[PDB]
Amino acid sequence: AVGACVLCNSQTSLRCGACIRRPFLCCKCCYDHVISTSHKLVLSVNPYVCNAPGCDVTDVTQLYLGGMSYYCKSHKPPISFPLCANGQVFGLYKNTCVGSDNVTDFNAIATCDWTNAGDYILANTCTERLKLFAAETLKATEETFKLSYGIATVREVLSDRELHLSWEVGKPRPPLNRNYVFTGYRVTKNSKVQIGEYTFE
Amino acid sequence: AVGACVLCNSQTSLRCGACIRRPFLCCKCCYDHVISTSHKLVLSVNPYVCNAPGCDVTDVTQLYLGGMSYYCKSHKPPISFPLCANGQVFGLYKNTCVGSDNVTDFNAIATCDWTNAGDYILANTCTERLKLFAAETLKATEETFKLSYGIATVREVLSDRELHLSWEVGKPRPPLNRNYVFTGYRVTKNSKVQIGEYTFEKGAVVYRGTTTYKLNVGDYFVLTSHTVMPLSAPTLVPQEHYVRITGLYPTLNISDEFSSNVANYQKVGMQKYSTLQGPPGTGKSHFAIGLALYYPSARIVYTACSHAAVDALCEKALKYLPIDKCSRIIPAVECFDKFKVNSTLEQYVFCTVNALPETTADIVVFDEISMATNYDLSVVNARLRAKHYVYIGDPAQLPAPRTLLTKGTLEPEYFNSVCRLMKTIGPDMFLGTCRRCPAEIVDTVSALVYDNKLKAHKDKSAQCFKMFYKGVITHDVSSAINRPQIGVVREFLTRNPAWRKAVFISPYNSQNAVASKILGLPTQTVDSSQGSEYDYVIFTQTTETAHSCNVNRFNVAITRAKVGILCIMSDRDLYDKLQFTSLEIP
Amino acid sequence: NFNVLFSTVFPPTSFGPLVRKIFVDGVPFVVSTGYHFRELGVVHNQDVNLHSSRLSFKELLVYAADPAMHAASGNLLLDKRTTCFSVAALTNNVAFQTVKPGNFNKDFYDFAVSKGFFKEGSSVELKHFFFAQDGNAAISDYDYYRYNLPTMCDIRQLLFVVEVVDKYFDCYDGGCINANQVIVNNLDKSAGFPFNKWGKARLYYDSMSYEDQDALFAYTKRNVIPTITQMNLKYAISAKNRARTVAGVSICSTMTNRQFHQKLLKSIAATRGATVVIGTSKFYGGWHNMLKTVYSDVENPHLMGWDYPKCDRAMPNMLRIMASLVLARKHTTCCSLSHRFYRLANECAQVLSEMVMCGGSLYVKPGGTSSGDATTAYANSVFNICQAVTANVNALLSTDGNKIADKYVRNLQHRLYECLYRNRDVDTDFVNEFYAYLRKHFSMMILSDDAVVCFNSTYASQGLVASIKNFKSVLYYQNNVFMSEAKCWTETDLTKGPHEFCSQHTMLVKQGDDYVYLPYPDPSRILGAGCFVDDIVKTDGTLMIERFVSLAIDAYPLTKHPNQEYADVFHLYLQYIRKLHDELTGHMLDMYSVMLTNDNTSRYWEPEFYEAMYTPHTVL
Amino acid sequence: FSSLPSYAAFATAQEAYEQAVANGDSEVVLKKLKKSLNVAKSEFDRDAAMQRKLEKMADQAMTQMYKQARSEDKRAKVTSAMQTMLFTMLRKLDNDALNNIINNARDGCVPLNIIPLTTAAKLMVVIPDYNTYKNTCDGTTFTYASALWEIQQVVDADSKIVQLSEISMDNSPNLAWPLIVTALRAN
RNA sequence: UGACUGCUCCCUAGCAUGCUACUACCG
RNA sequence: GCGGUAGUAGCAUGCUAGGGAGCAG
Ligand SMILES: [Zn+2]
Ligand SMILES: [Zn+2]
Ligand SMILES: [Zn+2]
Ligand SMILES: [Zn+2]
Ligand SMILES: [Zn+2]
Ligand SMILES: [Zn+2]
Ligand SMILES: [Zn+2]
């Protein structure tokens, strides 16, 4: 729960709702993360959402802190003060916060699809911890764009080293060499079963 | 109580109460449907009716919300709130609606009591879910109409081919043949007992069924009306021509059942559906049989529309394909049980759309498209979700028993969505090879509807006969009779020795029953009698009215016989179109 | 009574549910359509249909609670760990359940030690801990039902004791209520055997509408529904190292027992000044009022208390039947004669002798009470009153009548013998006379098998009123247990109250201007509750400061005790509360910047907030 | 709260009255201003109160109907689960021995305690110690309930396989003793 | 894996009643 | 000149509903 936002040197319990690694941003830091770009959803110890049954509000800029809970705009018991107000977002460490001079670090490199050279450019124009965030986000984007292709499978088998192979539904196929090891699993009826390590070229 | 409305697909909780099928209506859609139509009842998680004791109002535009219940003008509390306001009914998800403009056609579909031709015109002219709703409510109204009939009070039985059976008071005689199945259930002391799947012959009651029970006391013959389940899948899935033959495996050798079957596979392997546009006895039977072994590693499904038309469905499958590869599905009515019942794993399942063992495939075949409605297409698309399939059948055949329509006949463009889908853009397939038939049907149906893509394969010796006789029509009951048939059968068998062993097409089944009682000819049904035709058939007069003769009832009747097709000109038929031999009665 | 004696000859496999085969849409089921009781004989259901269409919700609920299908679709089981009858095993494995130790609150222990506590030779020491148990503990505890034996009763004396008990239970009203008048608290508790795989009691009280509940309740007045009881182990502090087990009854039994009994149960728990003191509180002068009521106007008062060894494992079946019949006597207008018998049969088949599910197997319960039904404490009170009445009867009828100086008592004894052994029907005048005599010379206060009695002492010495020896004899010959007199007390000075009632002692202190009675607990219990917990609940006091407020409320009257450490307990609790509050405020002001205020919070570490809970003026 | 039906009239009257006041006219116009504005605010009061009451009533009604719908969904799913459980446990009844002993009954009713005793296919035995073991299931086949059973597997309290060759008097104190024996009905 | 009752303390939300206060209308 | 009525604010009292905790049989 309690992590660390370090550019503003601020312990935090908040995190951006729709982002790469659920990144940690302090009150003012989450604020300029949610006004410099479009990230109108945050996560705290508990998620901010109206608590009446059947209600649905994704946004946070209009929620209110009610009777030990949160309520909203369209369905409005407004005996409260707004959650997002006065250059800050309500949470712990609402007083011991600094802010960020470079407003667009996340707004620049966490807002693109993590494939342009500008990502690595800024990563090298960073600090040790900022470039650590960069490297971890590169590993995260590597895995999150690797998990968007197909799964090969052998349904009728032939002689080894010469088989048949059908793949998946509609997805494209990645590069072809042994870079991607085809080490999956086998299913008997509901479980996963010993398969081994393979490679399709 | 919660789901998507039939127009906006948005979440709702309101059910219309004045429509027989209780559709899910959006709040704005609910207001539009309740304002522009006398459908003044709305259902929610609780009914929208006045709950004041001793009061009885069932409107929606009249009630006021007060406290926790609903009240009217005569019982509204000081703290009141009208339900029908702002052009939007009060219900769940009232703030996440979008509305729609297709309300006039939806109103017409809902308000159409299914009387005239425009009923089916707009049934086949709307968006997908409206097609589904129209088909569902059409079957609902027809089944309600047929269940609005009496119970066959039976207390004794004479013998085989004989019966005394009485309907109820104020209820007329129900329709005759197996097109309206007679399946009843009697009682002994406390519950219902089995009777048998039957059909009646005339009024003497011969049994055209397939069993014999100790029938007598307390017997209740009824045309069992069945509850209709809601549809899930649309009538058809939009096709897209593949580039990869996924799963389909053209074998190394050629399983040369038929020659052009290679082209068959060639263009049925890429598009999400196809159709076997087959004239009678023109490869309408075993092209799928050839596909069975040319594509042996493909899950192939076979189906039809009625339990009667399973002849080619079941014969050649066991005749030539391997024994184990076939599989049987039959509820347990009386039909071919030649393959194995209770077997889920197989590559060739043969059945009807009545009941199947829920699974998905990649190849299907579907027979008898002419008497198939969009409801049947939707149910076969829901039960079976395949990659490619073929709808065996031709527009030059008979419609479904749509007794609902009385004014205008239902033409090829109005059979179903697919039957005009291949009419507008063209058929998926077009054959021109008659297996065994002289060129009489060639000339006739090629000048009429086949557009002469099939020509003379067998020679025309002109032994078939058509005469100048007209006939006289007389109505008695929901079936009629023909004095120039009671005399005309004899007058036409006077000296011609060739049509004594012919088959009797039956525009009126009671007339065929009388012909069997007097002279004696086999009874041949009209709709569900394709493939049961013999080599030699008589087309009899039997009618002059708009009962059967506009275009599409004789397109297959001309093909019942092969060489000796006695198709006499009966009424305002296609007389001055061709050449036909004639002999004048003395 | 005769059936109990005659049922010991016949084989034990011919008792219980009777099943048969029914058809639902052509498939065969196995359901229970009757019962064979050891006491009530053979009972057949009244509404059973063999051929039926698809079943409804309440039929599913009834068929899912019957042990017939579960027993018939399971493996045979021969268990040699216990001597009780075994039916079947529901799985292929046997489940062994253990009990974990407690959690240590080190900060409180260090704080207490730093204030002169737990020194050698002190009079206050810890003797309440969380004891741990090994794998084979549940079955070992279930094997204690071997102390339940078939017992025949003296019927001509029980038929008079029941009349006297009914006279005792006469100031209340009861009957049947509709499904919309039932009050349930904490709907987030377990539901029973088959039902605990899909939700709690909330799911079944929401999924069932009102007329469904009414139809289900009306179904049990013509049929018998046997159910399954689950046995669970407790996780609580105690002073002895034996395992404790409670019984979880199915929802289908509780749902109807509530509608049957709740009106009478609520009417009992709302009366003040009666013999049964269930519902009366001890705060705001309640304890003093109860003690003054029990003293009445007895002439030579002494005090006495006794104990029941193995109270629930050894109670005979006949007394449980009598308690149920006594409770069910308020239904003289709402129910017929067959409806009451079928309700009694349902109660017997569900909470007196039924299949229990211990571990992963089904066993047969011989008898006794299943602590955990909807009518436990009230039935225990009826049983206690019955035992006291028969002890008094035995004490009076076994005295040489030639030495009784008073002639009124001699005539009373003569009439008692005549009404017991020479009269066939009830005689209300003598029942009233005996009830008045008992209430004048033998005063009781009963709370579910706990009792305090103020009795005339010279009458007891002369033998005209029951004593401890009479209770011992009655328990020996009617309960199959031996009652050692080392667990019973006697007090001859009324200025000091009962030696023990509901685990509390009594002291007479001066408050205001007058003298009142106050209860105080054992200091070791309070300290053990302070030091040993379940995790997160403590070991961090700042997260829950309201635990120590309640614990200090319970420990207030210890400041008037002549011994000195007893008040030191309360003072230590107050200082710990203040320390926890200061810790919270500073510990929160430091890293964060939130500033706390001490408005109306200092009331919790001053004695005036706690002194007001024992002064009569019911402010809540 | 700003576009109520009376808001237009109230605001227009207030603006006109205050313009007349700013015109510096006589005291009669001031008295008319005061009366008109007082009655205007008085009529705006109930129009501002009743609407706020009605909105909260409507919101409560919506919440109650939503929770009712959720309860119905939960009921449907629990019904499906119970049906599935019953039809799944139906498929193990051994419908030939059960039918054979049902037909022998004189009216179709039999005690429940003798159904597993005469129709079950598997038997499970729990053994406390070795002395009890050698008197109940010694060897490889034993007799119980007038039937013959043959051992199939033996496990211990930790659910690990134990072979009969090591269940002896000398090796007894080396086993987790609550042993469970599984057998099958012979013939 | 967590039974049936009884009593008490703390926090929030709603309802009803009462006290006071500030404007406005009416006589 | 006094009272009535309509909103608004603070305060007090008793119930109902929700959550957290303590003791007893
Ligand atoms: Zn973000
Ligand atoms: Zn920051
Ligand atoms: Zn809301
Ligand atoms: Zn409608
Ligand atoms: Zn809509
Ligand atoms: Zn009304
Ligand atoms: Zn009653």
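In chain C, numbers come from Swiss-Prot; the residues present are 4704-5323, in order.
Per the header: electron microscopy, 3.2 Å.
Each residue, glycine too, has its Cβ placed from N, Cα and C.
Record note (Swiss-Prot) on the natural variant C:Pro4715 to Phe: In strain: Eta/B.1.525. Other Cβ atoms within 10 Å of the Cβ of C:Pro4715 (variant position), summed over all protein chains shown, number 13.
Among the natural variants in Swiss-Prot is C:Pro4715 to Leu, noted as: In strain: Alpha/B.1.1.7, Beta/B.1.351, Gamma/P.1, Delta/B.1.617.2 Iota/B.1.526, Kappa/B.1.617.1, Lambda/C.7, Epsilon/B.1.427/B.1.429, Theta/P.3, Zeta/P.2, Mu/B.1.621, Omicron/BA.1, Omicron/BA.2, Omicron/BA.2.12.1, Omicron/BA.2.75, Omicron/BA.4, Omicron/BA.5, Omicron/BQ.1.1, Omicron/XBB.1.5, Omicron/EG.5.1.
Annotation comment: Swiss-Prot describes C:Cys4879, C:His5034, C:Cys5037, C:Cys5038 as Zn(2+) 10 binding site, evidence class experimental evidence. Shown in sequence order, C:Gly4877, C:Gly4878, C:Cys4879, C:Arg5043 are the residues of the chain, 6+ apart in sequence, with a C-beta less than 8 angstroms from the C-beta of C:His5034 (Zn(2+) 10 binding site). In the three-state DSSP scheme, C:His5034 (Zn(2+) 10 binding site) is classed as coil.
Per Swiss-Prot, domain 'RdRp catalytic' is recorded for C:5004-5166.
Neighbour list (C:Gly5063 (variant position), Cβ cut-off 8 Å, at least 6 residues apart, same chain): C:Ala4792, C:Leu4793, C:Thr4794, C:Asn4796, C:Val4797, C:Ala4798. Here the residue is the original one, while Swiss-Prot reports the natural variant C:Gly5063 to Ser with the comment In strain: Delta/B.1.617.2, Omicron/BA.2.75, Omicron/BQ.1.1, Omicron/XBB.1.5, Omicron/EG.5.1.
In this structure, C:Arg5125 (mutagenesis position) belongs to neither helix nor strand by DSSP; it is coil. Cβ neighbour count for C:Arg5125 (mutagenesis position) (all protein chains, 10 Å cutoff from its Cβ): 8. Quoted from Swiss-Prot, the note on the mutagenesis of C:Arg5125 to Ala is: Complete loss of RNA guanylyltransferase activity.
Sequence-distant neighbours of C:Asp5152 (active site) (same chain, six or more apart, CB under 8 Å from its CB) are C:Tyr5011, C:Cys5014, C:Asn5083, C:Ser5084, C:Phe5086, C:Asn5087, listed in sequence order. According to its DSSP assignment, C:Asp5152 (active site) is coil. As annotated by Swiss-Prot, active site applies to C:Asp5152 (among others), with the evidence given as sequence analysis.
Positions annotated as active site by Swiss-Prot, on the basis of sequence analysis: C:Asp5153 (among others). In sequence order, C:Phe5204, C:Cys5205 are the residues of the chain that are 6 or more apart from C:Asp5153 (active site) and have a CB within less than 8 Å of its CB.
Under DSSP, C:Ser5253 (mutagenesis position) is assigned to a helix (H, G or I) in the three-state scheme. Taking a C-beta cut-off of under 8 Å and a sequence gap of six or more, C:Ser5253 (mutagenesis position) has no contacts in its own chain. One mutagenesis experiment named in Swiss-Prot is C:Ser5253 to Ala, and its note says Reduces RdRp inhibition by remdesivir.
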Which of C:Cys4879, C:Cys5037 (the binding-site residues) has the most other Cβ atoms within 10 Å?
C:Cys4879
Return the residues near C:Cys5038 (Zn(2+) 10 binding site), defined as same-chain residues 6+ apart in sequence whose C-beta is under 8 angstroms from its C-beta, sorted by sequence, else 'none'.
C:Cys4879, C:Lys4924, C:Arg5046
C:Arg5125 (mutagenesis position) versus C:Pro4715 (variant position) - Cα distance in angstrom:
37
Quick one: of the recorded positions C:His5034, C:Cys5037, C:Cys5038, C:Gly5063, flag those whose CB is under 6 Å from ligand 7, and say none if nothing qualifies.
C:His5034, C:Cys5037, C:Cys5038
Given the recorded Zn(2+) 10 site (C:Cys4879, C:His5034, C:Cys5037, C:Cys5038), which additional residues of the same chain have their Cβ within 8 Å of the Cβ centre, ordered by sequence?
C:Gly4878, C:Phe4963, C:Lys5033, C:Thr5035, C:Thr5036, C:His5042, C:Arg5043
Kindly assign C:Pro4715 (variant position) to one of the three DSSP-derived states: helix, strand or coil.
helix
Can you tell me how far the Cα of C:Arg5125 (mutagenesis position) sits from the Cα of C:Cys5037 (Zn(2+) 10 binding site), in Å?
35
